[PDB]
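**Student:** Below: one structure in structure tokens.
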Amino acid sequence: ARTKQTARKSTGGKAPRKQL
Amino acid sequence: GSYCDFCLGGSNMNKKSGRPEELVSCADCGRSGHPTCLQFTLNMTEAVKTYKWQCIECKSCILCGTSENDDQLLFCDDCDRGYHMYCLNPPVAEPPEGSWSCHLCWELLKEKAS
Ligand SMILES: [Zn+2]
Ligand SMILES: [Zn+2]
Ligand SMILES: [Zn+2]
Ligand SMILES: [Zn+2]
């Protein structure tokens, strides 16, 4: 039950901040 | 060829596996991601590919289309839907222990046969 909150939402990743 | 929002490969190459896979581009913001990396399934993959998919945060509770207490907004597992735990037909109180299934999932569950 992936809920839309901190404990979960692992599908909310959008490229790590590395490209400045 | 873009990149996924989790391993940042492409619609023909995964960075976590090194395998070819078509990314999914969000219809709300436009970011790409591997359904596998998205924690999706093939049904979810296809679903997003056939309709306006949203990447978690963009995912609003279709039920009331608000996405207010998103911290409850459950995540579908067959399409890519999103419903506030307190919006569902049988409203959730706490994130289901097993694999939660949105309503599209359920209607699809029956539509499978007959
Ligand atoms: Zn990926
Ligand atoms: Zn998005
Ligand atoms: Zn709602
Ligand atoms: Zn679903």
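These residue numbers are counts, starting from 1, taken along the chain as shown.
Any Cβ shown, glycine's included, is placed from N, Cα and C.
Annotation of the mutagenesis experiment B:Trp100 to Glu (Swiss-Prot position 358) in Swiss-Prot: Abolishes binding to acetylated histones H3 and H4.
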**Student:** Is it possible to get the count of other C-beta atoms within 10 angstroms of the C-beta of B:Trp100 (mutagenesis position)?
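**Tutor:** There are 19 of them.
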**Student:** Need the DSSP three-state call for B:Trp100 (mutagenesis position) to compare against my parser.
**Tutor:** coil
